[PDB]
Amino acid sequence: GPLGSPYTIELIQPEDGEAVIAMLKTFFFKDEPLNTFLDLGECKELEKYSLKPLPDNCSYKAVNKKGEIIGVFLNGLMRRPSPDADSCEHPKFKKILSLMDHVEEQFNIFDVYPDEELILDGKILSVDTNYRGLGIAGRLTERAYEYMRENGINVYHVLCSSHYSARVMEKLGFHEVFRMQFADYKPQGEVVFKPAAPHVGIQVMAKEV
Ligand SMILES: CC(C)(COP(=O)(O)OP(=O)(O)OC[C@H]1O[C@@H](n2cnc3c(N)ncnc32)[C@H](O)[C@@H]1OP(=O)(O)O)[C@@H](O)C(=O)NCCC(=O)NCCS
């Protein structure tokens, strides 16, 4: 069973795109809480969204003895915003993107870390259901620390839409620096998202490595 089983942690390469997408379609596309709530289904926009940060060379896969991807954490570099969703044609993903834009409008991680210019952003985290509860997500997260140290990056920022991913980060010493309860997210005056308990809100997590 999964409990005894070895896996490696490896850098995700460009040619890994299709394998990453196939895994995410089985898992993340269906079981990330906002995706679950909306019943996302087929979503090319999220596929492209997931592939986008790969060239930053700081995304990692967990791979079992059969050579199958059993977990991923896709990360990209994020830069201090300057003062200076709309083109998304997938109606369900558009709502998710709008929420993400809203969080950014309400909270700027660079205000918490005024001396930082570049921060690591943990964008997509997914572990095969069969292998959950083994700390794989934590292993994937810790792998990025090596990248951060090599590159003089001090802060790892992870926006969580799951209470379970928030727990992964909490175990690693990330702190929740901003919360937006789904019940309070009322653009145009009405609740857009009501995901299943215990997923009560967006939990923005930050680690100073
Ligand atoms: C979030 C996720 C990546 C965690 O991966 P993981 O490798 O299982 O992480 P952990 O082993 O540290 O488990 C974290 C918590 O998940 C919870 N959990 C949820 N389902 C579980 C299950 N099937 N098995 C065991 N734990 C589970 C546990 O509360 C656990 O906390 P604990 O260590 O205090 O018991 C995984 O649950 C997942 O893929 N969820 C669906 C996609 C998603 O929501 N991604 C994050 C969006 S921000």
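Here, residue 1 is simply the first one shown, and the rest follow in order.
For this deposited structure, the header notes the method as X-ray crystallography, 1.5 Å.
Positions of Cβ are set from backbone N, Cα and C atoms, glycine also.
If you check Swiss-Prot, you get these features:
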- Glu32 to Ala (Swiss-Prot position 82): Reduces catalytic activity towards tryptamine (MUTAGEN)
- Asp121 to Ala (Swiss-Prot position 177): Does not affect catalytic activity (MUTAGEN)
- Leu125, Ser126, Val127, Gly133, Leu134, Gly135, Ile136, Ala137: acetyl-CoA binding site (BINDING)
- 125-198: domain 'N-acetyltransferase' (DOMAIN)
- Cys160 to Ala (Swiss-Prot position 216): Does not affect catalytic activity (MUTAGEN)
- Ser161 to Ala (Swiss-Prot position 217): Reduces catalytic activity towards tryptamine (MUTAGEN)
- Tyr185 to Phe (Swiss-Prot position 241): No effect on the catalytic activity towards tryptamine (MUTAGEN)
- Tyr185 to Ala (Swiss-Prot position 241): No effect on the catalytic activity towards tryptamine (MUTAGEN)
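On the structure: features taken from Swiss-Prot.
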residue	record	Cβ contacts under 8 Å, 6 or more apart
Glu32	mutagenesis position	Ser126, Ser161, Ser162
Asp121	mutagenesis position	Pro53, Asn75, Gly76, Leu77, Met78, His157, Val158, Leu159
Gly133	acetyl-CoA binding site	none
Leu134	acetyl-CoA binding site	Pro2, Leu3
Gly135	acetyl-CoA binding site	none
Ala137	acetyl-CoA binding site	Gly71, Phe73, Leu125, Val127, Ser165, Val168
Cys160	mutagenesis position	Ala166, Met169, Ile202, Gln203, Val204, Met205
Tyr185	mutagenesis position	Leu99, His102, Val191, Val192, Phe193
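Spanning 6 unmodelled residues, the distance from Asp84 to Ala85 taken between Cα atoms equals 17 Å. Residues from the recorded positions list (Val127, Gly133, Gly135, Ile136, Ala137, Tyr185) with a C-beta closer than 6 Å to any atom of ligand 1: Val127, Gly133, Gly135, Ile136, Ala137. Of all residue pairs in the acetyl-CoA-binding list (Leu125, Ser126, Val127, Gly133, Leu134, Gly135, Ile136, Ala137), the one with the greatest Cα separation is 15 Å apart. Long-range Cβ proximity for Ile136 (acetyl-CoA binding site), meaning a same-chain Cβ under 8 A and a gap of 6 or more residues, is found for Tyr7, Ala62, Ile70, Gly71, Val127.
Highest Cβ count within 10 Å among the recorded positions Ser126, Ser161: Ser126. Under the three-state DSSP scheme, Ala137 (acetyl-CoA binding site) falls in the helix class. When secondary structure is read from DSSP and collapsed to three states, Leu125 (acetyl-CoA binding site) falls in the strand class.
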